[PDB]
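The structure appears right after this line, and notes come after that.
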Amino acid sequence: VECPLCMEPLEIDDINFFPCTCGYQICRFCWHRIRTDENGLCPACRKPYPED
Amino acid sequence: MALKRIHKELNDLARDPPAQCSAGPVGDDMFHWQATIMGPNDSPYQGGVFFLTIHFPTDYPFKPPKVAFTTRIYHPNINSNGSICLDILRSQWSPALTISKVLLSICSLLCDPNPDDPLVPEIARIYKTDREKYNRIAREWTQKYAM
Ligand SMILES: [Zn+2]
Ligand SMILES: [Zn+2]
């Protein structure tokens, strides 16, 4: 499994880690980046993530 | 970490490229994608070999990639200097979007261009005024630039 956010593998316990219930799951080492330079939006929704 | 995306998509669209858009070689920089696009059968655009140097920033899968066509193609939405702006890439975009979607957007723009002018309106104005006027030069230009 590789997150389409960086085309890099994921973690076993990261498979159930989704900052959005739109089925879009992504490794922690990807979501955190969205909250660094981006407004923390869904890469397929443009909506802000409910995550902290 | 996140850079892998550039090479991963590069090889991905190299072996099995989508419709019209094909990848493979890189430019002067790893963030400088040297992809190649092919023209459709409905519009006066041939395949040949048209390079489009897409410049990715340090936030490629987060910030809109700066697409700059290398091969000067006569397209109403592709300026002679290489200025090519994607509609879905205008006014930001959704964080991480595969390059496939970005490239496919150019393909959709190849089949009957958009009258909305970008940097230089000339190419869009001629299309907006008369199709044949641009049709005759489009197929001619694509042929002369087909090396
Ligand atoms: Zn990742
Ligand atoms: Zn969402």
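Numbering, chain A: per Swiss-Prot, residues 12-63 in sequence.
Placed from the backbone N, Cα and C atoms, the Cβ positions cover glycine too.
If you check Swiss-Prot, you get these features:
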- A:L16 to A or E: Abolishes interaction with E2 ubiquitin ligases (MUTAGEN)
- A:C17 to A: Abolishes interaction with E2 ubiquitin ligases (MUTAGEN)
- A:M18 to A: Strongly reduces interaction with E2 ubiquitin ligases (MUTAGEN)
- A:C33 to R: Abolishes interaction with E2 ubiquitin ligases (MUTAGEN)
- A:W42 to A: Strongly reduces interaction with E2 ubiquitin ligases (MUTAGEN)
- A:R44 to A or E: Strongly reduces interaction with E2 ubiquitin ligases (MUTAGEN)
- A:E49 to K: Strongly reduced interaction with UBE2D2 (MUTAGEN)
If you check the mutagenesis positions A:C17, A:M18, A:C33, A:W42, A:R44 one by one, which have a CB less than 6 Å away from any atom of ligand 1?
A:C17
Across all the protein chains here, work out how many other Cβ atoms are within 10 Å of the Cβ of A:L16 (mutagenesis position).
24
How many whole Å apart are the CA atoms of A:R44 (mutagenesis position) and A:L16 (mutagenesis position)?
10
Check A:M18 (mutagenesis position) against DSSP and tell me helix, strand or coil, would you?
coil
Mutagenesis positions whose CB lies under 6 angstroms from ligand 2, from A:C17, A:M18, A:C33, A:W42, A:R44, A:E49:
A:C33
By CA distance, which of the mutagenesis positions (A:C33, A:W42, A:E49) lies nearest to A:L16 (mutagenesis position)?
A:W42
A:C17, A:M18, A:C33 as mutagenesis positions, winner by CB count within 10 A:
A:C17
Filtered A:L16, A:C33, A:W42 - mutagenesis positions with C-beta under 8 A from chain B:
A:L16
Expressed to the nearest Å, what is the distance separating A:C33 (mutagenesis position) and A:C17 (mutagenesis position) at their Cα atoms?
18
Mind checking which of A:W42, A:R44, A:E49 has the fewest other CB atoms within 10 A of its CB? They're the mutagenesis positions.
A:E49
